[PDB]
Amino acid sequence: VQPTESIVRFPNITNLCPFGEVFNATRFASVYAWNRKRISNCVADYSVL
Amino acid sequence: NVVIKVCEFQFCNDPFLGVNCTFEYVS
Ligand SMILES: *[C@@H]1O[C@H](CO)[C@@H](O)[C@H](O)[C@H]1NC(C)=O
Ligand SMILES: *[C@@H]1O[C@H](CO)[C@@H](O)[C@H](O)[C@H]1NC(C)=O
Ligand SMILES: *[C@@H]1O[C@H](CO)[C@@H](O)[C@H](O)[C@H]1NC(C)=O
């Protein structure tokens, strides 16, 4: 018997790793010194931008 | 909670809690 369709399950997308603040923050800094980023865990990225 | 951090820190000669972090977590 052949597979009638494919099925995929990965858990509830949860740690959207935060692009929100890096593109919402009122106080964007001047050229010289700005901000920075780090990674925790899970899947965030998406494609909102 | 359980609370966790990876912070590069200068601990004491006898570090305790009373009676620069690239990661952190809580449970
Ligand atoms: C900034 O916040 C607005 C909602 O107030 C949101 O629609 C927008 O996508 C945010 N920008 C980013 C990408 O952080
Ligand atoms: C106890 O853990 C919580 C985790 O949310 C934290 O908010 C709080 O500052 C911690 N307090 C101490 C004394 O470690
Ligand atoms: C904080 O961590 C960065 C990692 O590159 C290091 O350059 C800096 O000297 C550290 N500062 C302190 C006070 O731990």
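Residue numbering for chain A follows Swiss-Prot, covering 320-368 in order.
We read in the header that electron microscopy, 3.4 Å was used to get this structure.
Just so you know, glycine gets a Cβ as well, placed from its N, Cα and C.
A:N331 (mutagenesis position) falls outside any helix or strand according to DSSP and counts as coil. Around A:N331 (mutagenesis position), taking its Cβ as the centre, 5 other Cβ atoms fall within 10 Å, counting all chains. For the published mutagenesis A:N331 to Q, Swiss-Prot gives the following note: Reduced viral infectivity.
All chains included, 11 other C-beta atoms sit within 10 angstroms of the C-beta of A:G339 (variant position). Swiss-Prot gives this note for the natural variant A:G339 to H: In strain: Omicron/BA.2.75, Omicron/XBB.1.5, Omicron/EG.5.1.
According to Swiss-Prot, the natural variant A:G339 to D carries this note: In strain: Omicron/BA.1, Omicron/BA.2, Omicron/BA.2.12.1, Omicron/BA.4, Omicron/BA.5, Omicron/BQ.1.1.
In this view, A:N343 (mutagenesis position) is surrounded by 8 other Cβ atoms within 10 Å of its Cβ, with every protein chain counted. Under its mutagenesis entries, Swiss-Prot includes A:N343 to Q with the note: Reduced viral infectivity.
Sequence-distant neighbours of A:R346 (variant position) (same chain, 6+ apart, CB under 8 A from its CB) do not exist here. In the three-state DSSP scheme, A:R346 (variant position) is classed as coil. Here the residue is the original one, while Swiss-Prot reports the natural variant A:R346 to T with the comment In strain: Omicron/BQ.1.1, Omicron/XBB.1.5, Omicron/EG.5.1.
For the natural variant A:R346 to K, the note given by Swiss-Prot reads: In strain: Mu/B.1.621.
Under its natural variant entries, Swiss-Prot includes A:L368 to I with the note: In strain: Omicron/XBB.1.5, Omicron/EG.5.1. A sphere of 10 angstroms centred on the C-beta of A:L368 (variant position) encloses 7 other C-beta atoms.
Proximity to chain B (CB-CB distance below 8 Å) holds for none of the recorded positions A:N331, A:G339, A:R346, A:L368.
A straight line from the CA of A:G339 (variant position) to the CA of A:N331 (mutagenesis position) spans 19 Å.
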